[PDB]
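**Student:** Please see the structure below; I have some questions.
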Amino acid sequence: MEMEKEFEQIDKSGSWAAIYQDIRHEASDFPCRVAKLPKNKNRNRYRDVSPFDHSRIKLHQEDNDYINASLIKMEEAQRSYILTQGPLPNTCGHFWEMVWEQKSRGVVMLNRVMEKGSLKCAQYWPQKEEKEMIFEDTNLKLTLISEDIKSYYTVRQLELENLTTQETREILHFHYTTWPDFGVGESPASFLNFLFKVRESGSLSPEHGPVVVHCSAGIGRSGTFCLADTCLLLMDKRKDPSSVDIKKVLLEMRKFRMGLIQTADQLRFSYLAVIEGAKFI
Ligand SMILES: [Cl-]
Ligand SMILES: [Cl-]
Ligand SMILES: [Cl-]
Ligand SMILES: [Cl-]
Ligand SMILES: [Cl-]
Ligand SMILES: [Cl-]
Ligand SMILES: [Cl-]
Ligand SMILES: [Cl-]
């Protein structure tokens, strides 16, 4: 659109770093008192990445209500997302408790469990049908029903059972497995194909709870996913689709969780994905 002209402008002038730093400087600052309580030290993967008190997801069971997760409610775009860190070995039961209580239908994972030889996330779902997972703290059972492994992502059908009530729910697990180890993708094509697969699944529909999106810290790749999805919604929905300002959308999102988009390359990649995605739609 006109967006692609502004994009070439930013590239010519080499000012992605400058735009990104303005975003960091204008971003909202809200308290994260609960996240920083001493008893929550082992529920945070990165001490530098915390949910704001006002938007944090609260667990319902009689125990510590804390999980490192934030509700991002985009009013104009009419979509909500839960952004969360990759679960830790002691928070997988909390993670699936949140999926249950928030009535999510899909989980979007944007990292490999290990990248460049380092763990980014616990193995929080079963890899084999016959070896289900029981989370004794939150009283939940999780079974792999089937999985469709494709070249750039995997979709799994998971069965989540509340062992307290014996109610069961089918959760769709969308695992984007091909984000580059370093930097961002030269092209947003496979990321966009992945987004549209998630959309096509129904998981983002308002009849469900918000999709749960995560990477390692729940702000960088996760922020890219939600930013692009929301901008593409706004471009398809607004009377004047050229009025969608990606930087403004990102600042709005950052009222709900700190640090969304962690690098100027991720910002540039987001612009690129929205540009290419808008052509498609
Ligand atoms: Cl405490
Ligand atoms: Cl919005
Ligand atoms: Cl993995
Ligand atoms: Cl494929
Ligand atoms: Cl959609
Ligand atoms: Cl990550
Ligand atoms: Cl806007
Ligand atoms: Cl930041």
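Header entry for method reads X-ray crystallography, 2.0 Å.
Placed from the backbone N, Cα and C atoms, the Cβ positions cover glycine too.
Per Swiss-Prot, mutagenesis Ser50 to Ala or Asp is noted as: No phosphorylation. Annotation of the published mutagenesis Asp181 to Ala in Swiss-Prot: Substrate-trapping mutant; the original residue is retained in the structure shown. Swiss-Prot lists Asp181, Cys215, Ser216, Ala217, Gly218, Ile219, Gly220, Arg221, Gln262 with the feature substrate binding site. According to Swiss-Prot, the mutagenesis experiment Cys215 to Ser carries this note: Catalytically inactive mutant; abolishes sulfhydration. Feature annotation from Swiss-Prot assigns active site, phosphocysteine intermediate to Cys215.
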**Student:** Between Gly218 (substrate binding site) and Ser50 (mutagenesis position), find the distance joining the two CA atoms and give it rounded to the nearest Å.
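**Tutor:** Given the Cα positions, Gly218 (substrate binding site) is 10 Å from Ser50 (mutagenesis position).
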**Student:** I'm trying to understand the geometry here, so how far is the Cα atom of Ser216 (substrate binding site) from the Cα atom of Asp181 (mutagenesis position), in Å to the nearest whole number?
**Tutor:** 13
**Student:** Around the Cβ of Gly220 (substrate binding site), how many other Cβ atoms lie within 10 Å? Please give the count over every shown protein chain.
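**Tutor:** Cβ-Cβ neighbours of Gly220 (substrate binding site) within 10 Å number 21.
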**Student:** Among all chains shown, work out which of the recorded positions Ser50, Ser216, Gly218, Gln262 has the most CB atoms within 10 A of its CB.
**Tutor:** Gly218
**Student:** DSSP secondary structure for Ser216 (substrate binding site), reduced to helix/strand/coil, please.
**Tutor:** coil
**Student:** For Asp181 (mutagenesis position), write down the residues of its own chain that are at least 6 apart in sequence and whose Cβ falls under 8 Å from its Cβ; none is a fine answer.
**Tutor:** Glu115, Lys116
**Student:** How long is the line from the C-alpha of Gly220 (substrate binding site) to the C-alpha of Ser50 (mutagenesis position), rounded to the nearest angstrom?
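**Tutor:** Computed Cα spacing between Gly220 (substrate binding site) and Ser50 (mutagenesis position) is 13 Å.
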**Student:** Considering each pair of residues in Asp181, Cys215, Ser216, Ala217, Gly218, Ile219, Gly220, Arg221, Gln262, all listed as binding substrate, report the largest CA to CA distance in Å, no decimals.
**Tutor:** 17
**Student:** Ten-angstrom check, please: count other Cβ atoms within 10 Å of the Cβ of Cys215 (mutagenesis position), all chains counted.
**Tutor:** 26
